[PDB]
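Participant: Once you've had a glance at the structure underneath, I'll fire off some questions.
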Amino acid sequence: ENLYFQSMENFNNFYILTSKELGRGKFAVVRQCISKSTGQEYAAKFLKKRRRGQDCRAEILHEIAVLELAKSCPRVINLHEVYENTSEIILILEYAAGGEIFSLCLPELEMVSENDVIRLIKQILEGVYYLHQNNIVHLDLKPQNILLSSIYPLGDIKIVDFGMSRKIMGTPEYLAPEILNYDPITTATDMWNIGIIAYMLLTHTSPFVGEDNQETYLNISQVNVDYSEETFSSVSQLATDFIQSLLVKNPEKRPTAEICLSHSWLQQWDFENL
Ligand SMILES: O=c1c(O)c(-c2ccc(O)c(O)c2)oc2cc(O)cc(O)c12
């Protein structure tokens with residue numbers, strides 16, 4: 001096999017990897033690296049080219065094409081450089097030190113105000129609007145796949161993990177009903193996932209997970225979500241409406257990202273302004 005991207009010798013001449021492993025999946029690992037010249041931190045994602053007996057370089061190229069298309073959108077993580085060796089394609093990615101928005105959805109962490117959730121969702125919607133305007137549907141917008149540039153203080157959103165992206169069977173609890181019914185790919189699926197993200201940020205509970213997958217699937221297909229006074233006692237009606245407008249069975253009835261940006265819940269004046 002003939003290599004396309006810059007050589008590994010170059011990678012090691014230009015970067016040093018740190019002891020901080022950032023993430024690992026079955027066919028990928030992400031590690032922090034540092035430019036030897038500048039000292040700037042990046043995230044190096046090593047994607048295996050062979051998976052499950054299938055040559056996946058074409059798919060990796062598609063993922064690079066997407067990150068490149070969205071370079072001008074600061075809500076999508078930016079690709080800095082690319083290297084390649086025998087088994088791997090290595091993405092040198094903008095570093096986001098704040099971790100996953102998932103971290104903010106756990107009981108443990110409380111430090112996330114309505115102001116913060118409103119801004120994060122708005123930034124998420126800006127990134128998705130941009131993607132959709134370009135006929136890109138992420139298709140994997142779990143809270144794990146949106147990072148923050150900082151948490152001390154709370155920074156800005158960076159959508160990552162475009163491996164499932166497409167033009168207009170993963171982790172069960174975040175699959176949209178249309179995916180469970182083998183309907184085609186719609187931009188509406190991302191909007192369902194933004195419903196789940198708002199629900200998780202605000203309740204710190206997962207909206208559809210059951211005691212097992214079969215129940216998880218029953219909850220998604222029936223759109224059986226907990227809106228009891230107990231779970232929603234500290235959640236605002238406006239936030240409730242936003243969520244309830246996204247989490248509906250029929251994808252055609254979900255508002256677009258554009259319309260979501262005009263939702264009353266997100267209209268705020270910064271009090272510092274005249
Ligand atoms: O974990 C990370 C991750 O997966 C990705 C990523 C981005 C785009 C892709 O298309 C992709 O496959 C992966 O970027 C990152 C950037 C960071 O600064 C820190 C990270 O931890 C990740």
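If you go along the chain as it appears here, the first residue is 1 and each next one adds 1.
For all residues, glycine too, the Cβ spot is worked out from N, Cα and C.
According to Swiss-Prot, the protein carries these features:
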ACT_SITE  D140  active site, proton acceptor
BINDING   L22, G23, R24, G25, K26, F27, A28, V29, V30, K45  ATP binding site
MUTAGEN   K45 to A (Swiss-Prot position 62)  Loss of activity and of apoptotic function
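Walk me through where these features lie, including what they touch and how far apart they are.
Facilitator: Long-range Cβ neighbours of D140 (active site, proton acceptor) (same chain, at least 6 residues apart, Cβ-Cβ under 8 Å): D161, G163, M164, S165, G170, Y174. Secondary structure from DSSP puts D140 (active site, proton acceptor) in coil.
For the recorded site, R24 (ATP binding site), the DSSP three-state label reads strand. In sequence order, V30 are the residues near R24 (ATP binding site), counting only same-chain partners six or more apart with C-beta under 8 A.
According to DSSP, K45 (mutagenesis position) is assigned to a strand segment.
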Participant: Within 10 Å of the Cβ of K45 (mutagenesis position), how many other Cβ atoms are there?
Facilitator: 23
Participant: Widest Cα span across the ATP binders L22, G23, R24, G25, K26, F27, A28, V29, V30, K45, in Å?
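Facilitator: If we measure all Cα pairs in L22, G23, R24, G25, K26, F27, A28, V29, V30, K45, the largest is 14 Å.
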Participant: Can you tell which of the binding-site residues (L22, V30) has the fewest other C-beta atoms within 10 angstroms of its C-beta?
Facilitator: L22
Participant: State the Cα to Cα distance, in Å, between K45 (mutagenesis position) and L22 (ATP binding site), rounded to an integer.
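Facilitator: With distance taken Cα to Cα, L22 (ATP binding site) is 9 Å from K45 (mutagenesis position).
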Participant: Give the subset of the recorded positions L22, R24, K26, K45 lying near ligand 1, defined as CB under 6 A from any of its atoms.
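Facilitator: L22, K45, in sequence order.
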